[PDB]
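Note sheet for the following structure.
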Amino acid sequence: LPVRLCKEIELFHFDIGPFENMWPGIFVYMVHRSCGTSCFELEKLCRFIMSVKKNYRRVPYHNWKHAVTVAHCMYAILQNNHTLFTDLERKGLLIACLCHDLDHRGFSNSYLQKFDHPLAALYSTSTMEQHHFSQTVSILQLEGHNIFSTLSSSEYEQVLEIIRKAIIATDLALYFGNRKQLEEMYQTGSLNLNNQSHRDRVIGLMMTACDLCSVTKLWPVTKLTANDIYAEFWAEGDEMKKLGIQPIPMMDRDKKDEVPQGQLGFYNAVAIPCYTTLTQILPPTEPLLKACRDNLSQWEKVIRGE
Amino acid sequence: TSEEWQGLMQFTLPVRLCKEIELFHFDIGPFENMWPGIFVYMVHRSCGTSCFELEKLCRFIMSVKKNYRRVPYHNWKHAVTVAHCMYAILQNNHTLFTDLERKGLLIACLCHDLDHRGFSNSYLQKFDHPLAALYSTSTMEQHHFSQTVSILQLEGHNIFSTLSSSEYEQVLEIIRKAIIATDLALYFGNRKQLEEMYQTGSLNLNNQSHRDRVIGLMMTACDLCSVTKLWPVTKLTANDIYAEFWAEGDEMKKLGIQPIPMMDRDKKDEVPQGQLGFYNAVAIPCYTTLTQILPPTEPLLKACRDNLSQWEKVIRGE
Ligand SMILES: CNc1cc(-c2cccnc2Oc2ccc(Nc3nc4ccc(F)c(F)c4[nH]3)cc2)ccn1
Ligand SMILES: CNc1cc(-c2cccnc2Oc2ccc(Nc3nc4ccc(F)c(F)c4[nH]3)cc2)ccn1
Ligand SMILES: [Zn+2]
Ligand SMILES: [Zn+2]
Ligand SMILES: [Zn+2]
Ligand SMILES: [Zn+2]
């Protein structure tokens, strides 16, 4: 890995760059540094990464780049709270992040439900997410893709459960209740990492934090990333109008000029609470929150027209 | 029901102590009959008001008090002070520790110098004291745990009587290990091992042996906390530490042995150097490593560093 990369990949606000064919290397480097060189047989891990790459789609935002970007955010959390995590979590969380939007079409669970898509009948709740985990399992069962083959049966069931819960937690609908419970557990001191269900919840929050990490980048990356977010959402809003459903203003390209107030509302309602609470629980994740605020400042500055 | 009347109640300190006992550099003050209350409070906030049966807990504390001796440093005040530091470490890392570990660690700290006579393991060995024949390493520390177990065996004194046998044994191990770890001789090996494990990333709190080591370093850090207090307190506490050591040096001379300069009253003027050496060689690396493993314990390092500054100021003569 190049000098600049080695240094800057430790920073929370690292951008993985425009060279797609370095991203596998970057991910492998992150597994090595946060899990270990002997965590995975290198050959199987490359075949697995490439097969995952292949089942991500050429969509504006929810693509291979976002999959690797999210995994990096996870990496930086792992490295800055490294004593906290089991060897199983050191193995399965980065993988969970890399697989967490497998085969995303660029469409919400709402759209899938309104369209009456087969996945909506097959998975009634967190529809895309149950699908991302189903894709993950089936890639794992391809000959030579069981990167967990040396684990015991028990250890294999456990890490898949980590991957499952982690991926499900990326459904933004579950985030609100989850963060409420965690807030109230931290204020009252009941929160405890020796309690599996509390540990699950924190991982869930770590995953929301990683999924939304584009708001913790420096302003130029965050602004440019917003073009990609909205390109998807506007395409979905287009498809809503074709069904004959007025889409919400978030996904309606005719409301472009209201994007700045749109972002502001979201940093206040969702992103700031998310990272604020995560910073309470894992203080060394503060740089994420700090960046989020700087970007919240930049949207107000945009709204003022300066 | 008593578990029920104890659930309604919460213990209350004066306003100044409520606020400042949360601070790492808090001093427990000169009022001895306040310290039990101080301890019970810390137990209630870091553990919960149903961890111990209050009557049993008071009986236990009075017995522990009665088994500390009237020596200048390793006395009842020291015990409670060490327990406080552990309380602050617990409160600032609240999501890390089990209920048992919280129960047991505060109790361990309070009991960790039980029946200390003001003499090092080294003096006991040279004196040929009976304890040295019985415990050939960490002599005093095994005795401290031994006394602890004896207090718990007294009628109406088993504060862990409500635990399952399984949990009782776990807490007694947490306490045994913790107390043994205050043998400063074992600290150097322990810290070195943790510094390596932290730097390579192998350090993992879900592994019992690693966790034991961290707990060990936590115990060292609390044991030496006198160096993390504000300057006026560290300077004054220093009198008490040297009163002890000098008296040991006196007893070594009585055996016809030259005591090391650290325990030799004839070398009063080299104390500033001596402390400079100790901060450089022991205290700074201890809290440096602890702050590394547990970032919220930093204020201990910051304060340790400020006192190192004060000792240099004395050496220069300023
Ligand atoms: C909603 N879940 C989600 C969010 C993001 C996301 C991550 C980081 C930043 N933004 C993200 O998406 C959002 C985009 C817009 C909004 N809110 C919003 N935009 C508006 C534009 C016009 C308008 F009139 C509005 F009312 C808008 N509201 C929120 C998240 C990505 C994927 N899924
Ligand atoms: C060593 N074990 C120990 C130390 C302390 C302790 C805690 C905080 C501060 N000091 C402590 O004890 C020490 C006292 C002195 C030294 N070093 C030292 N002092 C000297 C004075 C004169 C002289 F000539 C010297 F060489 C000295 N060396 C270290 C710890 C408490 C309990 N056990
Ligand atoms: Zn998703
Ligand atoms: Zn996502
Ligand atoms: Zn001791
Ligand atoms: Zn002690």
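Numbering, chain B: per Swiss-Prot, residues 718-1035 in sequence.
According to its header, the structure was obtained by X-ray crystallography, 2.6 Å.
Cβ atoms are placed via backbone N, Cα and C, with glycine included.
The 3',5'-cyclic GMP binding site annotation in Swiss-Prot covers B:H791, B:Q992. Around B:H791 (3',5'-cyclic GMP binding site), the C-beta neighbours below 8 angstroms that are at least 6 residues distant in the chain are B:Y785, B:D830, B:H833, B:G835, B:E961.
Cβ neighbours of B:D940 (divalent metal cation 1 binding site) (same chain, under 8 Å, six or more residues apart in sequence): B:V799, B:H829, B:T899, B:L901. Taken from Swiss-Prot, the feature divalent metal cation 1 binding site covers B:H795, B:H829, B:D830, B:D940.
Here Swiss-Prot flags B:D830 as divalent metal cation 2 binding site, drawing on experimental evidence.
Positions annotated as domain 'PDEase' by Swiss-Prot, on the basis of sequence analysis: B:718-1035.
What Swiss-Prot says about the mutagenesis result for B:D830 to N is this: Reduces activity 1000-fold. Summarising the environment of B:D830 (mutagenesis position), the number of other Cβ atoms within 10 Å of its Cβ, over all protein chains shown, is 25.
While the structure shown retains the original residue, Swiss-Prot records the mutagenesis experiment B:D830 to A with this note: Loss of activity and of zinc binding.
B:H791 (3',5'-cyclic GMP binding site) falls within neither a helix nor a strand when secondary structure is assigned with DSSP, and so counts as coil.
Between the CA atoms of B:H795 (divalent metal cation 1 binding site) and B:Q992 (3',5'-cyclic GMP binding site) there is a gap of 19 Å.
For the binding-site residues B:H795, B:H829, counting C-beta atoms within 10 A of each C-beta gives the highest total at B:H829.
DSSP gives B:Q992 (3',5'-cyclic GMP binding site) a helix state. Only B:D830 of the recorded positions listed as B:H795, B:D830, B:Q992 bring a Cβ under 6 Å of any atom of ligand 5; the order follows the sequence.
Under DSSP, B:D830 (mutagenesis position) is assigned to coil, being neither helix nor strand in the three-state scheme.
Proximity of B:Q992 (3',5'-cyclic GMP binding site) to non-local residues of its own chain (separation of 6 or more, Cβ distance below 8 Å) is seen for B:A955, B:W1028, given in sequence order. The divalent metal cation 1 site, placed at the center of the C-beta atoms of B:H795, B:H829, B:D830, B:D940, has further neighbours from the same chain whose C-beta lies within 8 angstroms: B:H791, B:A796, B:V799, B:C826, B:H833, B:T899.
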